[PDB]
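Working notes, structure below.
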Amino acid sequence: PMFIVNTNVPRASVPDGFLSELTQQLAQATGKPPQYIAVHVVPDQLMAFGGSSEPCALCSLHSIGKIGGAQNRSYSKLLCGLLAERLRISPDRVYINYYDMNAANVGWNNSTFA
Amino acid sequence: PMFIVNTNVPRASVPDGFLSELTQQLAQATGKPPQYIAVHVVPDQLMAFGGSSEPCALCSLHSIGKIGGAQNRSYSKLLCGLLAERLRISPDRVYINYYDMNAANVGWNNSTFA
Amino acid sequence: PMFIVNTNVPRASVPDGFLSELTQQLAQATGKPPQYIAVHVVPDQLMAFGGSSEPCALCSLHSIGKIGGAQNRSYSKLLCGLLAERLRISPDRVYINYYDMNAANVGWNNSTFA
Ligand SMILES: O=C(O)c1cc(-c2cn[nH]c2)ccc1Oc1ccc2ccccc2c1
């Protein structure tokens, strides 16, 4: 999978090791090899949640399979847990969009995964 | 719903109060309490629209339902109108991608909306 | 169509003609007039691919049709080629997500493309 988090938390509040932690925990959660996991953290964003600029995050998780009802509830628990612990963002100020990608619609290494 | 704007307009040209105006106007247009609305504005972007670096915007609106032909036209008039008035972006230099999200594919507060 | 590239490559390493080159190459490759093509490059990103912070890129291509198996493979060879030549990113550290948008789900000019 590919995990993107946009947040109004400042860059200096993103701890050392965060990208590696996300990579490792997504590998653990999805069972997928870390060598194909991509993570992207975008701090200092101009955003509001419910009209408030208290800490919040808008995230997305794209996966070729491993997306579904129970899996997504599990990912949300995991990922909100990590954002709360490491970036001090309340889980009720986080949205995560999940996308099940067709392999033919993911390009990589001059081709696609089809 | 969640509304994201990426634009080459500089930060200093985003007016004070713009995130609140977007929240209010989206709540009114969708008939939803502002507590459910998230907004995100990303200025100073390196982008081109039709080969031109004149002011432009690439946006997205994600909603669990309430997406379709007529509603999307109405959102586009509202949102292009706001971007023209507040950021001085011509409506024909705006793209808005509309996404009808399944509740099971939106995470919030350690779970999903399913 | 709309092409977005997020990358950890620094802003200074993006050649000055890069947006125009993307616009022209995508117009050639998609058979669309360049007036319809939007391009967006986001450097200096905090991202990792396979746990590594070597240069990498996470991209997307949105089109109303002109998306599918062989077409996406051709787009990936073209776009990986440009990212390797111009930004010095290895093709095996690039993801490109392809999205076939319905015309009624793309807003533009106060309406949609429906
Ligand atoms: O208003 C929306 O559709 C909406 C959209 C997002 C969102 C965030 N990322 N992508 C979409 C989040 C919250 C939202 O409020 C809800 C939330 C649950 C619902 C469940 C059933 C019906 C309607 C709902 C509405």
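Chain B is numbered as in Swiss-Prot; shown residues: 2-115, in order.
Header says: X-ray crystallography, 1.8 Å.
Backbone N, Cα and C define each Cβ position, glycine as well.
Over in Swiss-Prot, the protein carries these features:
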type	residues	note
ACT_SITE	B:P2	active site, proton acceptor
BINDING	B:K33, B:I65, B:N98	substrate binding site
MUTAGEN	B:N111 to C	Causes formation of interchain disulfide bonds with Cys-81 from another subunit
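Within the set of recorded positions B:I65, B:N98, B:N111, B:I65 have a CB atom less than 6 Å from some atom of ligand 1.
B:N98 (substrate binding site) sits 27 Å from B:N111 (mutagenesis position), taking the C-alpha atoms as the reference points. The number of other CB atoms found within 10 A of the CB of the residue listed as 'active site, proton acceptor', across every protein chain shown, is 24. Counting other CB atoms no more than 10 Å from each candidate's CB, the binding-site residues B:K33, B:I65 peak at B:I65. Mapped onto three states, the DSSP output places B:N98 (substrate binding site) in strand.
Contact annotation for chain C: of the listed recorded positions (B:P2, B:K33, B:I65, B:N111), none places its CB atom under 8 A from a CB atom of that chain. Here the Cβ of B:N111 (mutagenesis position) has 17 other Cβ atoms within 10 Å, regardless of which shown protein chain they belong to. By a Cβ separation below 8 angstroms, chain A lies close to these of the recorded positions B:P2, B:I65, B:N111: B:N111. Here B:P2 (active site, proton acceptor) is positioned 9 angstrom away from B:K33 (substrate binding site), judged by their C-alpha atoms.
Cβ neighbour count for B:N98 (substrate binding site): 18 (other Cβ atoms within 10 Å of its Cβ, all protein chains included). Between the residue listed as 'active site, proton acceptor' and B:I65 (substrate binding site), the C-alpha separation comes to 7 Å. Taking every pair among B:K33, B:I65, B:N98, the residues recorded as binding substrate, the greatest CA to CA distance is 20 Å.
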